[PDB]
Amino acid sequence: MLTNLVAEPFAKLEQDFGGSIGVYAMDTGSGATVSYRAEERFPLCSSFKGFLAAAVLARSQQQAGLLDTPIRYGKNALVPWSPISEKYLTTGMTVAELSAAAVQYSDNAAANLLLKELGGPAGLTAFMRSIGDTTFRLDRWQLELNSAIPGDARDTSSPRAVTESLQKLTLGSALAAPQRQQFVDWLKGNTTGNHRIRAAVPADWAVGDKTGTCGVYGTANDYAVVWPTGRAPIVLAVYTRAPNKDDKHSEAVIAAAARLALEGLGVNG
């Protein structure tokens, strides 16, 4: 069996952080995995937005005009942390541009407009069910979806299910080939993850990712596809939480967990 062939000190890492860390990493060549708290639930925070963009792309396979459709919105749509959509309030943006902003800047107004167009939290959850993910659940609209309350299963998934779904969408057959490459390209252009999984990945390897930062309960995360040169790609997810509302998240802890995961797979980095 190919899970955790090499032990890594995840317990000491989460103890120093003062919380819990969940990790699942897959070598798509051999099938070997690294797994630590991988089936526990952790808050998604903004990381749901990557799967939202994939759901939009899936719909575009049946609606050739969807991605270029212009969307206008009012000032009431501009909630905190809407860095791209606030620059186009007076003009509108296309569905594709809103999707890119949601993925690459974690733009909240853009994500809310797209979620409404998909049928809300239940519509995104239905898309995840359609690719075989039985763990993911989105339950609320922003901003309370980021409340990260200990023990609350709303707006959560597991590191394992996040990785399995990411693999299906970026490397597998869940999206048609043009849409698959567009999803990969949006993730590759993310701007918010330079201190997380990317900090553990050599600069000469390709990588795409989506981050999340709830702002409470030490809760933050990142998931990524990584293409080391000369071998098959790696898919991984790192999620954190902590017991007290004012516990701080740590980007360094996410980068360190990613390093341990790559070491556990025997990937020289």
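Don't overthink the numbers, they just go from 1 along the chain as shown.
This entry, so its header tells us, was determined using X-ray crystallography, 1.2 Å.
Yeah, the Cβs are placed from backbone N, Cα and C, and that goes for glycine too.
Straight from Swiss-Prot, the features:
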type	residues	note
ACT_SITE	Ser46	active site, nucleophile
BINDING	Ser46, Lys49, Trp81, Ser106, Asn108, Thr211, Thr213	beta-lactam binding site
ACT_SITE	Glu144	active site, proton acceptor
MUTAGEN	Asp155 to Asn (Swiss-Prot position 178)	Reduces thermal stability of protein
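Straight-line distance linking the Cα atoms of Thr213 (beta-lactam binding site) and the residue listed as 'active site, nucleophile', rounded to a whole number, equals 7 Å. Sorted by the number of other CB atoms within 10 A, the recorded positions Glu144, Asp155 start with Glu144, the lowest.
Considering only the recorded positions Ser46, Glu144, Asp155, the residues lying within 10 A of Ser106 (beta-lactam binding site) on a C-alpha to C-alpha basis are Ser46.
Nearest to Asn108 (beta-lactam binding site) in space, judged by Cα atoms and limited to the recorded positions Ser46, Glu144, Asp155, is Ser46. Checking each of the recorded positions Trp81, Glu144, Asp155, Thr211 against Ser46 (active site, nucleophile) by C-alpha distance, the shortest gap belongs to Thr211. Taking the Cβ of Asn108 (beta-lactam binding site) as centre and 10 Å as the limit, one finds 23 other Cβ atoms among all the protein chains shown. Look at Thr213 (beta-lactam binding site): DSSP puts it in a strand.
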